[PDB]
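Student: Submitted below is the structure of interest, expressed as structure tokens.
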Amino acid sequence: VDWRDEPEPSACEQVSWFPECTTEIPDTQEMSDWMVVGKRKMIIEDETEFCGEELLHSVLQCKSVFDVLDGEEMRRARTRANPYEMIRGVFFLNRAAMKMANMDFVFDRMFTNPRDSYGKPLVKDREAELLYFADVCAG
RNA sequence: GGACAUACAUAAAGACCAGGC
């Protein structure tokens, strides 16, 4: 695997979206048979329905190369190899806060300043309205 | 995937003996 043919590390991130869902929202009658119960599968190597077999086997092999390695040796190499590792948490309690800071920039402040379909802010700091949010599995 | 034991303290006790006023 030639890893040296990687694009120069950048603070500029690109977003590709799914198309806009043109189908109706599935109802209770449409979904009535959608829940298939089968044998408990604990195999990931044959899950090729949405990824080419050669890429799936290659990423699984590249993961399992680390199973024989000391975790502190892996962690030290990773800290040198990741161009973004010096960001960390800055002044926040952990590096997860910086993921939300990054994504709230990349997604046009849609979380910290959400908008209606006409592009108007749903919360104005001078009016009696609060930005309600939830944070789950988030300790 | 830090200390002045500034604890001045070796003072045996006990005894007899010698001298001082």
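By Swiss-Prot numbering, chain A shows 141-279, in order.
The deposited model was determined using electron microscopy, 3.9 Å.
Every residue gets a Cβ built from N, Cα and C, even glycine.
Pulled the feature table from Swiss-Prot, pasting it below:
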MUTAGEN   A:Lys203 to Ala  Reduces both mRNA cap binding and catalytic activity of the enzyme
MUTAGEN   A:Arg228 to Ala  No effect
MUTAGEN   A:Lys239 to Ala  Abolishes catalytic activity
ACT_SITE  A:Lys239  active site
Student: In Å, rounded, how far does the Cα of A:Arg228 (mutagenesis position) sit from the Cα of A:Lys203 (mutagenesis position)?
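Tutor: That comes out at 23 Å between the alpha carbons.
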Student: How big is the gap, in Å, between the Cα of A:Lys239 (mutagenesis position) and that of A:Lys203 (mutagenesis position), rounded to a whole number?
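Tutor: Distance (Cα to Cα, whole Å): 23 Å.
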Student: In the three-state scheme derived from DSSP, which category covers A:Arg228 (mutagenesis position)?
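Tutor: Assignment for A:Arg228 (mutagenesis position) reads coil.
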Student: Just to be sure I understand the packing, how many Cβ atoms besides its own are within 10 Å of the Cβ of A:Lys239 (mutagenesis position)?
Tutor: 11
Student: Taking the Cβ of A:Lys203 (mutagenesis position) as the centre, count every other Cβ atom within 10 Å, in any protein chain shown.
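Tutor: Counting Cβ neighbours of A:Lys203 (mutagenesis position) within 10 Å gives 9.
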Student: Which of the three DSSP-derived classes (helix, strand, coil) applies to A:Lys239 (mutagenesis position)?
Tutor: helix
